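> Got a structure for you, questions after.
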Amino acid sequence: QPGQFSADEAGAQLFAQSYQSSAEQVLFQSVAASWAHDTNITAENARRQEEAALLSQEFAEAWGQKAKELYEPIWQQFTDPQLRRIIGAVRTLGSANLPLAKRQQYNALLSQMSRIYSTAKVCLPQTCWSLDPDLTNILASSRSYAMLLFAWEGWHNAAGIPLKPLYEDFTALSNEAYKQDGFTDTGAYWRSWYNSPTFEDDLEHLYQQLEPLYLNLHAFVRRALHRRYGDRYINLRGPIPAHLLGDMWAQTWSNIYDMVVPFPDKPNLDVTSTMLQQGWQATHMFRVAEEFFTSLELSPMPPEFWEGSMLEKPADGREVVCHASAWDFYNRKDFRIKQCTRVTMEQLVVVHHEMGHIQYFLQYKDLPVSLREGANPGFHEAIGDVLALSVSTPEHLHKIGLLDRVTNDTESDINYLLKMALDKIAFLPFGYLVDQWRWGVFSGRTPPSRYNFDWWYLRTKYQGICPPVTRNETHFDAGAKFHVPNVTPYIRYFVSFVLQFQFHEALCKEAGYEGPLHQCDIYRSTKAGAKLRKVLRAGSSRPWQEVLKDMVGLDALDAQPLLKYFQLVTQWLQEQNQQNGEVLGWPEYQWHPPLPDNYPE
Ligand SMILES: *[C@@H]1O[C@H](CO)[C@@H](O[C@@H]2O[C@H](CO)[C@@H](O)[C@H](O)[C@H]2NC(C)=O)[C@H](O)[C@H]1NC(C)=O
Ligand SMILES: *[C@@H]1O[C@H](CO[C@@H]2O[C@@H](C)[C@@H](O)[C@@H](O)[C@@H]2O)[C@@H](O)[C@H](O)[C@H]1NC(C)=O
Ligand SMILES: [Ca+2]
Ligand SMILES: [Cl-]
Ligand SMILES: [Zn+2]
């Protein structure tokens, strides 16, 4: 239960300490119980994950209503701006304002929407495929239009449809809750984490500068799809069917790199085989990564990291979650990683990314728990990726003894950037739109009667894609993407994509590097590390604009560092598109591809 504190700013400082102190114990339980589950999926452990979660709601309610009984009408016009937000957070009760039975209704909807997603199956005319790895693989590897069309249509129908009636009731209750906290809708509350009165306009001006890069990549890749699939399925002036980009959601188009290779005569960069020959196992891949940070004079992994982490899939027939993730137990003691690591090149990069999340934790663990977060929701993924921007370059792989010779031809530099663009450039329109759709549902502009209409309106407006089958309003294609039924903000991922290349430009300049930006490697740069150490140890204890300015010199998001990065492959794509007489964009916006002859037979 909460304590007894005064109703002024000087006593608020006391209400924080006791609150921050008790939050450790409660926060630690919620992370410890999820760990005992995600590394050992048993029903009994899943039931402990819920008890620890409900125990957190009780803590946030009790300490939130207390905060609201004391300082509610006098915390806004406060002295210390750090306290202005700490108590501002505590007073926000979200679902605790709802009546008791609805609070139950709110949670049950979260529980059912997540489960409905994980257990959605695509059964055949016979056995049934699942999202991971069955359907994911098909969408990446298969090159039969009719096949890809079956996985795409089957999954969206399976996952989307049953989620719509639940999502409506969730939106209705999510908004009732956060209005009692002073917000027009949940969206306004989400968007308030960035403290930017012109946030949505700043995001549109960002993408307006980025759109030329995607329209070029769009046409270039659309021509590649025209050769493989023909004219009956690829309109050179219309949208691209949404199942021919190697990804279920077209987020990234990296699994169709074998179709768009600028120069296939040059060898693909893949040091995976070399790693196996030198005897690298998972544990060594992390020791290598740990050394990347210590070269920057950053913190090494503490003993608890090695003791507790899960660096390999367990051998004792334990059901685990294999997706790589980094865990902060909010006790300044236990930091771990759970990853079914595999001795591959991509995994080596992933291990550095996930270790960035750790280095972040370690650097700000001396702050109050409320400030053990990134500067804004889009920082963690920006720190993990900016590191991977150095570790993925052949320059670095050569220095850690994984690439004997470093080629210098520009043709190979175009293949590297193109492979990058299929991840960093193709995702921008998607990371931008996902929350735009939710912002519309939360505000009301997108009532349940127009879930799929506004969904595909955005998908066609930004990604330049279209459904390969006809869709009406019984379908809820927005729910077929994990982050929707699981209620996970998405605009942060569009932000980190912009942020990282800002972090990269700065860290490379600080390291003294000169030359093509994509060939930069901050490895063994102690001046680059000190710059990171400033950002990482700040957490959220300062405005993210300040931190970014101290690090990058600019107090806002700027897409120019990203454009400068892809400067070479951008010009090369404009030349290819003009030699082909391409039409950037999709003027024939009403176009949809016909069904394959006698489908799905
Ligand atoms: C995975 O979770 C299960 C619980 O669902 C663990 O099984 C328990 O383990 C403790 C520790 O030895 C025993 O005292 C309990 O009797 C076990 N309960 C059941 C129902 O078997 C299991 O140990 C966990 N995995 C690992 C590797 O410890
Ligand atoms: C909505 O769609 C349902 C599924 O049928 C598929 O979509 C329609 C639009 C056609 O393209 C059809 O060839 C597809 O197989 C229909 O069963 C339903 O009647 C449609 N209309 C509604 C729900 O009002
Ligand atoms: Ca991801
Ligand atoms: Cl966010
Ligand atoms: Zn990450």
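Chain A residue numbers are taken from Swiss-Prot; in order, the displayed residues are 35-160, 164-638.
Including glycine, each Cβ sits where the backbone N, Cα and C put it.
Features from Swiss-Prot:
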- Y231, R529: chloride 1 binding site (BINDING)
- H390, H394, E418: Zn(2+) 1 binding site (BINDING)
- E391 to D: Abolished peptidase activity, leading to increased levels of amyloid-beta; when associated with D-989 (MUTAGEN)
- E391: active site, proton acceptor 1 (ACT_SITE)
- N445 to D: In Ndom123456 mutant; abolished dipeptidyl carboxypeptidase activity; when associated with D-318 and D-445. In Ndom1234569 mutant; does not affect dipeptidyl carboxypeptidase activity; when associated with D-318 (MUTAGEN)
- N509 to D: In Ndom123456 mutant; abolished dipeptidyl carboxypeptidase activity; when associated with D-318 and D-445 (MUTAGEN)
- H520: active site, proton donor 1 (ACT_SITE)
- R529 to Q: Abolished dependence to chloride, leading to reduced peptidyl dipeptidase activity (MUTAGEN)
> So which recorded positions are near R529 (mutagenesis position), with CA atoms within 10 Å, out of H390, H394, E418, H520?
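Of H390, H394, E418, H520, within range: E418.
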> Measuring Cα to Cα, how many angstrom lie between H520 (active site, proton donor 1) and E418 (Zn(2+) 1 binding site)?
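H520 (active site, proton donor 1) to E418 (Zn(2+) 1 binding site), Cα-Cα distance: 16 Å.
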> I'd like to confirm something. Which of the recorded positions, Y231, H394, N509, has a Cα closest to the Cα of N445 (mutagenesis position)?
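It is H394, whose Cα lies nearest.
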> Near ligand 2, meaning Cβ under 6 Å from any of its atoms: which of the recorded positions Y231, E391, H394, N509, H520, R529 fit that description?
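Correct list: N509.
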> Taking only the recorded positions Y231, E391, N509, which one has a CA atom nearest to the CA atom of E418 (Zn(2+) 1 binding site)?
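For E418 (Zn(2+) 1 binding site), the closest Cα among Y231, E391, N509 is found at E391.
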> Which of these recorded positions is closest to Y231 (chloride 1 binding site) if you go by CA atoms: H390, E391, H394, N509?
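Spatially nearest to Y231 (chloride 1 binding site) by Cα position is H394.
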> C-alpha of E391 (mutagenesis position) to C-alpha of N509 (mutagenesis position): distance in Å?
40
> Less than 6 Å between Cβ and the nearest atom of ligand 4 is the rule; apply it to the recorded positions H390, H394, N445, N509, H520, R529.
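The qualifying recorded positions are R529.
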> Can you tell me which of these recorded positions sit near ligand 5, meaning the Cβ is under 6 Å from at least one of its atoms: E418, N509, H520?
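Near ligand 5, sequence order: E418.
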> Can you give me the CA-CA distance across the unmodelled stretch from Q160 to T164? There are 3 residues absent, and I want it in whole angstrom.
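Cα-Cα distance across the unmodelled segment: 6 Å.
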> Far apart in sequence but close in space: which same-chain residues, 6 or more away, have a Cβ under 8 Å from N509 (mutagenesis position)?
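Correct list: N489.
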> Using a 10 Å radius around its CB, how many other CB atoms surround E418 (Zn(2+) 1 binding site)?
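Here the count is 20.
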